[PDB]
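Input: a single structure, listed below in C-alpha cells.
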2 protein chains.
Amino acid sequence: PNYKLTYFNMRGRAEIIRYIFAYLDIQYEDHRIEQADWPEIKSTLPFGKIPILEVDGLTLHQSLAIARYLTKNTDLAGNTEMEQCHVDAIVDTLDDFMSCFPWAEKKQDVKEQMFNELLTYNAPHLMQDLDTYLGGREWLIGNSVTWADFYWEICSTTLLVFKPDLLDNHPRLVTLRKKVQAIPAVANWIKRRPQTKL
Amino acid sequence: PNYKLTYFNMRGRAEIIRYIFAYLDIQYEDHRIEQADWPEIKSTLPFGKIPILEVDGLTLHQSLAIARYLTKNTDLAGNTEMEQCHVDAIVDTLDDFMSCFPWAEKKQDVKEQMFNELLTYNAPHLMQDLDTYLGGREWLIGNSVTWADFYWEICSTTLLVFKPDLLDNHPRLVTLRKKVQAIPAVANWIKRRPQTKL
Ligand SMILES: O=C(NC1CCN(CC(F)(F)F)CC1)c1ccc(-c2cccc(F)c2)nc1
Ligand SMILES: O=C(NC1CCN(CC(F)(F)F)CC1)c1ccc(-c2cccc(F)c2)nc1
Ligand SMILES: N[C@H](CCC(=O)N[C@@H](CS)C(=O)NCC(=O)O)C(=O)O
Ligand SMILES: N[C@H](CCC(=O)N[C@@H](CS)C(=O)NCC(=O)O)C(=O)O
Ligand SMILES: [Mg+2]
C-alpha cells in the first residue's frame, strides 16, 4: 500500500510506527509538518491529533493502534495470544507513564516541577518493575524481539534526555536497549533519521 | 479457563472486562477489594496497578490489553484487521480522555478545577469528533457491535455523572448508548451489577 505518516518533526509518538516500517522493510512517506502549518492542519484530522497514517486514501489514527495493525501476522506481534496480551500490556504501561508528562504546559516552573517529580519519583519504580519483569531473559516477551522491545528503547531514549542516570542500577535494561539498537534495520533507521531532541 | 478479576468496588477500569465476560457468557470471579486490602495486594503485582486478570493463576494486567485478549477471535474484535485497528483507535481516544482526569490528585480544587476544565472545555469537542466519526451509522465500527461501542457506553456513563448535559447536542450518541444498553447480555449485567458512583 501507499503509506503516508504525518507527525511533527520529532521522534515522539510516531517513532514506534517508524521503527516498525523500518524493521519490516516497508516503504512509506515520512511526512513532518511545520508548527507553522499546525493550527490549520489540525481541523482536518479525525480527533485533532497526530500521528495519522493514510493508507490508500483512508486515514488511521492513534499510534499504538496503528503499530499493532502493522505488526499483525508478523514476527514482531507476539507468538501466542497470551504473549500478544503481554506485548499490549507492556506497551500501555510505558505509554501511560509517557502520557503523564505535561508536554504542552506553557507555564515553565509548573512544567519543570512536574517533569522532575515524575522522573525522580515515578520513573525509578517503573524501571524497577520492568527490570524484574525482564529478568535474565533476552527480550521482554517470548523468544524473540517484539514491538514492546522497540517501544522500551523509544521511551527510554526520551527519558534518558531528562534523566541521564535513569538506568545506573539497571544494566539488564541498558543491554536490551543495545539489543534493539543492534538490529540492522533499526540501526540503519537510527543513523538515517532526523536528529531531534524529542 | 479459570478467570479471577481483581479491582476496586467500582465500574472504573474493570467494567470493560465485565461487559465482555457478560456478553460472551464467561464465568469469572468478580473480586472487589477494599482500599485497606490494597497495600498488601499491590506489593504482589509485577506492575502494582489494577485491574489484573488471573487466567489459571497467571496474572495479566492493563485493562485494555486484557479486553483485547478476551475479544480475540470473537465478534466483538472487529471483522477485519482494518476494523480491528479502528476499534483499537476509538478505544485509545476514549481512554486517553478518561486518563486525563486527575482521579488520585492529593490536592483538592486543583483536582476539582482540572475536572471542570476537562468537562467544560474539552469534552464537548471530543463528543463532536465521536459523533462525526460515527457519521450517522449504527455502530462506531462496521455493521455490528464491537467492544469500542461497549467502551463508548462505559466512558460516557461516567462522564454523565459529572456532566449531565454531555450529550444534549448529540442525540445520535445517546441513541448509540441505548443500543449497547439494550443488548440482552449487556442489559442483564447492567441491571444486576453492584451500584457504585464510579
Ligand atoms: O514533545 C512532545 N510533544 C509536543 C507537545 C507540544 N507540541 C504540539 C503542539 F502544541 F504544537 F501542537 C509539539 C509536540 C512529546 C509528546 C509525547 C512524547 C512521547 C510520547 C510517547 C512516547 C514517547 F517516547 C514520547 N514525546 C514528545
Ligand atoms: O476514581 C477512580 N479511581 C480511584 C481509585 C481508588 N478509588 C476506588 C475506591 F477506593 F473507591 F474503591 C476511587 C478513586 C477512577 C479511575 C479511573 C476511572 C476510569 C478510567 C477509564 C475509563 C473509565 F470509564 C473510568 N474511573 C474512576
Ligand atoms: N494517544 C496518543 C495521542 C496523540 C497526541 O495527543 N499527539 C499530540 C502530539 S504528541 C497532538 O496531536 N497534540 C497536538 C494538539 O492537541 O493540538 C497517540 O499515541 O496517538
Ligand atoms: N492503564 C490503566 C492503569 C491502571 C491503573 O493506574 N489503575 C489504578 C486504579 S483505576 C490503580 O491501580 N491505582 C492504585 C495505585 O496506583 O496504587 C489500566 O487500564 O489498567
Ligand atoms: Mg493508552
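Here chain B follows Swiss-Prot for its numbers: 2-199, in order, are the residues you see.
Using the three backbone atoms N, Cα and C, a Cβ is placed for every residue, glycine included.
The domain 'GST N-terminal' feature in Swiss-Prot is assigned to B:2-79.
According to Swiss-Prot, the feature glutathione binding site maps to B:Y8, B:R14, B:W39, B:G49, B:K50, B:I51, B:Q63, B:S64. Look at B:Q63 (glutathione binding site): DSSP puts it in coil.
Under the heading domain 'GST C-terminal', Swiss-Prot lists B:81-199. DSSP places the residues of the domain 'GST C-terminal' (B:81-199) in helix, strand and coil in these numbers: 81 helix, 0 strand, 38 coil.
One mutagenesis experiment catalogued in Swiss-Prot, B:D93 to N, is accompanied by this note: Loss of activation by calcium or magnesium ions.
Proximity of B:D96 (mutagenesis position) to non-local residues of its own chain (separation of 6 or more, Cβ distance below 8 Å) is seen for B:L65, B:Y152, B:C156, given in sequence order. Annotation of the published mutagenesis B:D96 to N in Swiss-Prot: Increases PGD2 synthesis. Loss of activation by calcium or magnesium ions; the original residue is retained in the structure shown.
Per Swiss-Prot, mutagenesis B:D97 to N is noted as: Reduces PGD2 synthesis by 99%. Loss of activation by calcium or magnesium ions. All chains included, 15 other C-beta atoms sit within 10 angstroms of the C-beta of B:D97 (mutagenesis position).
In sequence order, the binding-site residues near chain A, meaning those of B:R14, B:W39, B:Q63 whose CB lies under 8 Å from a CB of that chain, are B:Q63.
Under 6 Å, Cβ to nearest atom of ligand 4: this is the test, and of the recorded positions B:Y8, B:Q63, B:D93, B:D96, B:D97 it is passed by B:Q63. Over all protein chains present, the Cβ of B:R14 (glutathione binding site) has 21 other Cβ atoms lying within 10 Å.
Less than 6 Å separates the Cβ from ligand 5 in the case of B:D93, drawn from the recorded positions B:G49, B:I51, B:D93 in sequence order. Counting residues of the domain 'GST N-terminal' (B:2-79) by DSSP class, helix then strand then coil, yields 26 helix, 19 strand, 33 coil.
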